[PDB]
Amino acid sequence: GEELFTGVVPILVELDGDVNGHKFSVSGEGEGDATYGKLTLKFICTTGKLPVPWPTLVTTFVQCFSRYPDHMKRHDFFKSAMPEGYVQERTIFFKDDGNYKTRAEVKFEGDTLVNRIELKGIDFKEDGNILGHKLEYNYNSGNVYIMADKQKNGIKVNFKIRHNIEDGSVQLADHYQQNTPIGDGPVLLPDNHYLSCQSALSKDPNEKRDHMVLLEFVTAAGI
């Protein structure tokens, strides 16, 4: 897979969503440059106004673009599954609030690296930090824990995302994620490690639509 990520890859993201019966769609475009662990994307709510807060979707909107130091390449599960791809599934628990259930498929469409996702959210408080848009438009750095998952020929991934609430508090979002190759094809199984991540959300003064500009860097460590 390594050889597909050697340069600048166009990325395309498409999510269909239903949160507490609130329905929406988002398209994203950008490019990734795994060599530097860099992702640059722009997202647009195509169905109007985003019913949830943008920062809540970041995790959901391609770890194959993480930078795996030379010594760790053997642990890169993401790239290994390419081009056929991998399936990525999560449940993201918002403390004292609802949950998101996501199913995505990450693979190449020719030259393009695509992420197609179905997202379902239930149990959200209509007056919650989420439904009530109480989260700051920003994003914290942190770690993503990776571990091999044999009886599935995949990996298990766990982490906590802390969204800042505008009152100064925090909205914890606990992530439980599973990935498995799309094919019958081989993949690399990693030893435990983690991805060190950081992100910055911005806006395009020109875009009138509901959107998010995202700049992100992630580098595998712990080995």
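Quick note: numbers on chain A are straight from Swiss-Prot, i.e. 4-64, 68-229, in order.
Structure determined by X-ray crystallography, 1.8 Å.
Quick reminder: no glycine exception, Cβ is built from N, Cα and C everywhere.
What Swiss-Prot notes for the published mutagenesis of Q69 to L is this: In RSGFP4; increases fluorescence and shifts the major exitation peak to 489-490 nm; when associated with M-64 and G-65. Remark: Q69 (mutagenesis position) has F84, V150, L201, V224 as non-local neighbours, by Cβ distance under 8 Å and separation of at least 6 in sequence. Classification of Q69 (mutagenesis position) by DSSP places it within a helix.
Taken residue by residue with DSSP, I128 (mutagenesis position) is part of a strand. Its own atom aside, the Cβ of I128 (mutagenesis position) has 12 Cβ atoms within 10 angstroms in the protein chains shown. For the mutagenesis result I128 to V, the note given in Swiss-Prot is In EBFP2.0; shifts the excitation and emission spectra to shorter wavelengths and increases quantum yields compared to BFP; when associated with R-30; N-39; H-66; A-72; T-105; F-145; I-150; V-155; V-171; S-198; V-206 and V-224.
Remark: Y145 (mutagenesis position) has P58, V61, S205, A206, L207 as non-local neighbours, by Cβ distance under 8 Å and separation of at least 6 in sequence. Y145 to C appears in Swiss-Prot as a published mutagenesis result, with the remark: In mut1.9; shifts fluorescence lifetime from 3.03 to 2.74 ns.
The mutagenesis experiment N198 to I is recorded by Swiss-Prot, whose note states: In mut2.1; shifts fluorescence lifetime from 3.03 to 2.50 ns; when associated with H-145 and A-176. DSSP gives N198 (mutagenesis position) a coil state; it is part of no helix or strand.
Among the mutagenesis results in Swiss-Prot, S202 to F has the note: In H9; increases fluorescence at 395 nm excitation; when associated with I-203. The residue drawn here is the original one. Long-range C-beta contacts of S202 (mutagenesis position), restricted to its own chain and to partners at least six residues apart, with a cutoff below 8 Å, comprise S147, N149, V224, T225, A226, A227.
Sequence-distant neighbours of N198 (mutagenesis position) (same chain, 6+ residues apart, CB-CB distance under 8 A): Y151, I152, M153, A154, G228.
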